[PDB]
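Q: One structure is given below, represented as structure tokens, and several questions about it will come after.
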Amino acid sequence: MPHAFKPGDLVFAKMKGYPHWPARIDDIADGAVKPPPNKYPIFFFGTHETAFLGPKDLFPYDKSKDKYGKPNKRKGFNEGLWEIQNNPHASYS
Ligand SMILES: O=C(COc1ccc(F)cc1)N1CCCC1
């Protein structure tokens, strides 16, 4: 059975106006800004941007990739497909 989201989990994450985007649940570093309650820090592959999202916008990657893991014309997307499949736990700082 599913657990709650934890850092390291791979997802597609949905933001208004954008396709379901390859992403991971990030850790929060010591001393860094925390997310709002009930939100997770989401690191978007390809763009390398972070936003705070709740579970309603988080689709586990294994279950969802057949539907959402297709090339897109949006900036950063196809790089991000490569990252989530090939090195999803790397440092992209
Ligand atoms: O909206 C976001 C991430 O959120 C931020 C965007 C810009 C920024 F400077 C900081 C955060 N994304 C939509 C799908 C790819 C990444």
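Each Cβ is built from the backbone N, Cα and C atoms, and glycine gets one as well.
Pasting the feature list from Swiss-Prot:
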| type | residues | note |
| --- | --- | --- |
| MUTAGEN | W21 to A | Loss of interaction with histone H3K36me2 |
Q: With H, G and I counted as helix, E and B as strand and the rest as coil, say where DSSP puts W21 (mutagenesis position).
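A: DSSP call for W21 (mutagenesis position): strand.
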Q: So if I measure Cβ to Cβ from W21 (mutagenesis position) and keep only same-chain residues at least 6 apart in sequence, which ones fall under 8 Å?
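A: Looking at Cβ-Cβ distances below 8 Å from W21 (mutagenesis position), excluding near sequence neighbours, one finds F12, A13, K14, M15, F44, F45, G46, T47, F77, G80.
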